[PDB]
Amino acid sequence: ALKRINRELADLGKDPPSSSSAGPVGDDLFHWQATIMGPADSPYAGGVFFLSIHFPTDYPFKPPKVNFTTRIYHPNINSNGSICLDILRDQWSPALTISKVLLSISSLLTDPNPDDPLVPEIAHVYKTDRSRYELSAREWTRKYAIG
Amino acid sequence: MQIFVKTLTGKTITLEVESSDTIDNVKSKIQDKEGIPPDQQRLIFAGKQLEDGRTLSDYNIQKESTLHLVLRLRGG
Amino acid sequence: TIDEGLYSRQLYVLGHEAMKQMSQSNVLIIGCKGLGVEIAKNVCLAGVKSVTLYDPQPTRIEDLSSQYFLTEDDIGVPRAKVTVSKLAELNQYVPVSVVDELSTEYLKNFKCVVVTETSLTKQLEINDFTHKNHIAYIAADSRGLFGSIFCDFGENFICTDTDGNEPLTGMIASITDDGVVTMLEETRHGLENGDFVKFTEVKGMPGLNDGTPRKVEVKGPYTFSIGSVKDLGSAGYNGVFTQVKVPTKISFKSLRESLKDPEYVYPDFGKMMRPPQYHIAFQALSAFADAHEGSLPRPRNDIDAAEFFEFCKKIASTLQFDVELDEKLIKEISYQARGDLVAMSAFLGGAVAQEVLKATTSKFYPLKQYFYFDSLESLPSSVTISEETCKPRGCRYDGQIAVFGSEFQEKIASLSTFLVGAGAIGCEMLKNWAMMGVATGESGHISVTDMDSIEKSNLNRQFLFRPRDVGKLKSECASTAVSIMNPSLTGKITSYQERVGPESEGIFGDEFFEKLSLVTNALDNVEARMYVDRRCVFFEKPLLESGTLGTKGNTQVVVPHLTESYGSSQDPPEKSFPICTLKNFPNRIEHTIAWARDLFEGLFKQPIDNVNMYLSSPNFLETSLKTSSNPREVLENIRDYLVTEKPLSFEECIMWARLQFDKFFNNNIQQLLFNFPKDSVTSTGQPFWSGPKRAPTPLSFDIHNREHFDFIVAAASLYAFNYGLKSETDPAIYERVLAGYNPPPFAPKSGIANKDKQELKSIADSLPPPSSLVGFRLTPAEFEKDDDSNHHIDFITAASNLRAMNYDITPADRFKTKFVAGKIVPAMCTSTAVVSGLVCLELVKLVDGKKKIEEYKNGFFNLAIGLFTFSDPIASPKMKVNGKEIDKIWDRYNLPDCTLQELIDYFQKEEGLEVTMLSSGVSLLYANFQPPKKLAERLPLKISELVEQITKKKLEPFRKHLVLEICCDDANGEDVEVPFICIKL
Ligand SMILES: Nc1ncnc2c1ncn2[C@@H]1O[C@H](COP(=O)(O)OP(=O)(O)OP(=O)(O)O)[C@@H](O)[C@H]1O
Ligand SMILES: [Mg+2]
Ligand SMILES: [Mg+2]
């Protein structure tokens, strides 16, 4: 696991992710803290979201545990930071890098999926009253994702 | 060339291959027909476990050959 | 009336109907040597109605080579008489008897007749009767490293289950007018041509829901065809299909008919020309015995081999067998005729016992009809095997010396083995080692470790443990039992109660491992297997791995510097469902069971742990306010479980349970339907509640309903357990308390600054001080499936079935709920016997020190379908480092405890490589991209000092080495893999 994790870390170091920056916590290779920048064409524009990544002992044969630490008002992210992403529960394969997961999370932030939601109330607001959803998302990203 | 794969649970699979195909192509076909990733497949022919990077003709796998698809178990 | 407290794991393999039929079947076993006693033991453990033994031959010393119920004080007594008493203890529901004489007409009392150690004329006489009276007949034989099985279940045997797999079921998306059934998105039906299916909940084609099975024509992994459904309708939408398994008729031939034209089962496709040879060889053995007063050929005797080959020629000519006899193989069969190996006995006894169960249950596909097996690759080549070395010495190992010789016996007697685990496979392995004579010499020793204790369900397949042993340590009982079997093991076995893992490296350290000869795993999880594999790779020890699941099993061997390790390959991982599916949209009973388990944890475990931690840690609140993902939840839990909803009697527990029923089965469903009404549509215009999403309906509490009352009882009992109150089970109090309940009004909410922190502080200071509550604790509920009085499985079953009723899912019973929630692994004694036999057949290869990789075999089998297969182990990959051949697995660098700078300079000067990353354990000791100040601080330190500083933990005194992982680049910048580093402290 150590060699795979270091190869991913070095690859991240070589080519910057631009919109993301992941690295080990202190000196522990099995605990990373990533940062995601809110997309410009999204309600979360100008926001910094912190994620915690926990690599299991069986990496890359088991998915990393990725949890949001910043509060976000999204139909697919609940109050515990759990992310409704298929590649993290049962579609994980030992061929996906952390950069791919970060790109998937950014794509999820750029457009939510209310047809298969994790938070039914936010999904209902999104489907019925779009403007209220926009206002709530901007308020939340100003209150929590900035500062 | 047509070959048969028998699983440890009794299922039978028919594959259309050629003698020049590599083991990787056979594993990809098995994944298409079963969804088992190639890295988790254990294929046995005539007491030899087939390894990636080699061809069928390396194992003398001819038409109507039977392979076994096996796996390890965690109980006991 | 099956005792599920004992047959728990076996019922998940066989079923209730199968065991009901088993409990009405009589088994006669002729012969009480190692093979016969193995078969009888497995049958007694399985649970047949009764067993009868017939073996009037007096005991001899050599019989102790594989008969573990015989002692040296029993010499001269008939074998059955001395074996019956010890067999009667294995299972209390199975009587065991002895008959001093057999008559043909007496055979009509038995469902199955097993024959061992009987001549061919007697076998013909017995089978001529059993065949025409429709009695199952099995005949088994074990000669040295050769074995044979024959099954004859009659001309009209009916098999109800042919593979032992669960029926296949799936969700449909559409059925066209021509019967082309299509699965949901990216879902495989898994059917085969000729299968039968039945449909339900099909909309648009009401005629398919009657329940008539239909033929299946597979047209791809996602679609199949059922025929023409023109009349029933034009097109069908949604619905589910379930496979229908139909009985089959198998016709067997008598032994007399099948001697001329046998039908073979091939255990190995690598040697397909041998079974025809063994068919002649075993008949020649019978003829030779008939011509010499029942005496077999003497070990490694050339005159007897020549006479035996003449008999083989005569038989082959008589049967018109157009097969060229392989003289070497046939004479090998002659040489080992008097061999009697406990490993072969275990393997064949497991197989034969499974066949007996098939005969008595009409389940699984039986062997049809001849099964000839050999393990001739186990014959030693590093010692002398001749007539002088293989002659009997008048000891209990004569049956093994007749095959391997006395020098190999000396090699076996000085083994130093390490057995990890003491379960079913561990017990079988210890028995095999005791019979083989392992570690009975001056320099021999056995070490067995296991941290578990004996339970009632373990007695069904761990035959070394008795009901009096429940609650004691497994390793101690196993060591005592095997010391009883072979008294020479007294003082040669050491038992530990330690779990093998990172925390026990002070006990199983360098000194412990340096003295071993081999390691055998008998574990039940992959984490421990990987850990032991890494330890064996580091110390360069042989490893024997084995695993079972129901009727399936496998065995693997890891040989230093020859093969790959256990962890070089990947197995399919466990399936975990999406969180969105479990939270809101379940469609299977498994989803509801997972939800119920999470509910159990969230109601009776987490809040109690939070309350207990609040009353112990002095700085719990401040740490939790910024550590946990929801401090508000923790504060609410503490408040509710301390002050707000603390029960003072059991009536308050009942009221709490009623409130929780409303919360989790009536109000959340109403909120969900408020968010997504049943008439709502997706963004593409499709209905929302279609396909995998099932529209739920709220539950109204009815006391007369069984599931509602079960949930209330279980929840109230568990709450009382948490608060230490006196629970009750009389329905009168429940009906009286719940009668006067006024539900609080509920209305779904439509939604529509920094004061929240002030509110959290106000809640925090409202809690009673920890000093006011000293010595007060709440008992958390720790999940336990094997106890039927703690209300754990009862609560999970009730909650799961209530949530299934919410979403119109078919509820399950306590049996399936316990299987799913408990993560129970189905287990069988027969599979355990087979895997132990295979492992002990590989062990003698390891002892002989065989170097070629074609001489080892990894084995796989499924007893439900009678499939056996073997394959050579995969050789360890090689690589080129600095123009040298390096083993990717078994090679390492050995360096002193130098500084980081000296290590880097050594790798630059010696290997011509630039070090880029250096890590140890779970820490990054060195990276090429670290800032220069940090490096300059970390460069002049020794590796041990650097590890201690970075990990902030001093090295233990028993620590004698460090393992480092290094990633380095070549001169051109190409990354080159290198073996790990072993720093000597
Ligand atoms: N890390 C470990 N170190 C030592 N022994 C272990 C370890 N992990 C598991 N075992 C032991 O391995 C044995 C596994 O055998 P088995 O699964 O048949 O037994 P069990 O777990 O007690 O039974 P069951 O799973 O049927 O309830 C058990 O004795 C278990 O205690
Ligand atoms: Mg146990
Ligand atoms: Mg277990």
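Numbers here mean position along the shown chain, with the first residue as 1.
If you're wondering, the header gives electron microscopy, 2.5 Å.
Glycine too: its Cβ is placed from the backbone N, Cα and C atoms.
Note on A:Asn80 (mutagenesis position): other Cβ atoms within 10 Å of its Cβ, all shown chains, come to 12. Under DSSP, A:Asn80 (mutagenesis position) is assigned to coil, being neither helix nor strand in the three-state scheme. Looking at Swiss-Prot, you'll find the mutagenesis A:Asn80 to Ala (Swiss-Prot position 81) noted as follows: Reduces ubiquitin transfer between ubc4 and pub2. No effect on ubiquitin transfer between ptr3 and ubc4.
Contacts of A:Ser82 (mutagenesis position) defined by a Cβ separation under 8 A and a same-chain sequence distance of 6+ are given as A:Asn67, A:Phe68, A:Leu118, in order along the sequence. Annotation of the mutagenesis experiment A:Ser82 to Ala (Swiss-Prot position 83) in Swiss-Prot: Reduces ubiquitin transfer between ubc4 and pub2. Reduces ubiquitin transfer between ptr3 and ubc4.
The Cβ of A:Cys84 (active site, glycyl thioester intermediate) lies under 8 Å from the Cβ of A:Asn76, A:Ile77, A:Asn113, A:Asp116, A:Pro117, A:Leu118, each on the same chain and at least six residues away in sequence. The active site, glycyl thioester intermediate annotation in Swiss-Prot covers A:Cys84 and is backed by sequence analysis.
Here the residue is the original one, but Swiss-Prot notes a mutagenesis experiment at this spot, A:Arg89 to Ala (Swiss-Prot position 90): Reduces ubiquitin transfer between ubc4 and pub2. Reduces ubiquitin transfer between ptr3 and ubc4. A 10 Å cutoff on Cβ-Cβ distances gives A:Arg89 (mutagenesis position) a total of 17 other Cβ atoms nearby, all chains included.
Quoting Swiss-Prot on the mutagenesis of A:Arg89 to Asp (Swiss-Prot position 90): Reduces ubiquitin transfer between ubc4 and pub2. Enhances ubiquitin transfer between ptr3 and ubc4.
According to its DSSP assignment, A:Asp90 (mutagenesis position) is coil. All chains included, 14 other C-beta atoms sit within 10 angstroms of the C-beta of A:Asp90 (mutagenesis position). In Swiss-Prot, a mutagenesis experiment is listed as A:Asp90 to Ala (Swiss-Prot position 91), annotated with the note Enhances ubiquitin transfer between ubc4 and pub2. Reduces ubiquitin transfer between ptr3 and ubc4.
Counting only same-chain residues six or more apart in sequence, none has a Cβ lying under 8 angstroms from the Cβ of A:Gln91 (mutagenesis position). Here the residue is the original one, while Swiss-Prot reports the published mutagenesis A:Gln91 to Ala (Swiss-Prot position 92) with the comment Reduces ubiquitin transfer between ubc4 and pub2. No effect on ubiquitin transfer between ptr3 and ubc4.
Annotation for A:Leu96 (mutagenesis position): same-chain Cβ neighbours under 8 Å, separated by at least 6 residues, are A:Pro60, A:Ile87. For the published mutagenesis A:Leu96 to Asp (Swiss-Prot position 97), Swiss-Prot gives the following note: Reduces ubiquitin transfer between ubc4 and pub2. Enhances ubiquitin transfer between ptr3 and ubc4.
Non-local neighbourhood of A:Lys100 (mutagenesis position): A:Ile87, each in the same chain, at least six residues away, with C-beta under 8 Å from its C-beta. What Swiss-Prot says about the mutagenesis result for A:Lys100 to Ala (Swiss-Prot position 101) is this: Reduces ubiquitin transfer between ubc4 and pub2. Enhances ubiquitin transfer between ptr3 and ubc4.
Here Swiss-Prot describes A:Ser104 to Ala (Swiss-Prot position 105) as a published mutagenesis experiment; the accompanying note says: Reduces ubiquitin transfer between ubc4 and pub2. No effect on ubiquitin transfer between ptr3 and ubc4. All protein chains shown were included, and the count of other CB atoms within 10 Å of the CB of A:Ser104 (mutagenesis position) stands at 17. Secondary structure at A:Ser104 (mutagenesis position), taken from DSSP and collapsed to helix, strand or coil, is helix.
Here Swiss-Prot describes A:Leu118 to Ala (Swiss-Prot position 119) as a published mutagenesis experiment; the accompanying note says: Reduces ubiquitin transfer between ubc4 and pub2. Reduces ubiquitin transfer between ptr3 and ubc4. According to its DSSP assignment, A:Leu118 (mutagenesis position) is coil.
Applying an under-8 Å Cβ distance to chain C, the mutagenesis positions A:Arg89, A:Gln91, A:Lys100 reduce to A:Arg89. Among the mutagenesis positions listed (A:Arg89, A:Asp90, A:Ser104), A:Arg89 has its Cα nearest to the Cα of A:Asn80 (mutagenesis position).
The number of other Cβ atoms within 10 Å of the Cβ belonging to A:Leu118 (mutagenesis position), over all protein chains shown, comes to 21. For the pair formed by A:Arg89 (mutagenesis position) and A:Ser104 (mutagenesis position), distance between Cα atoms is given as 14 Å, rounded to the nearest Å.
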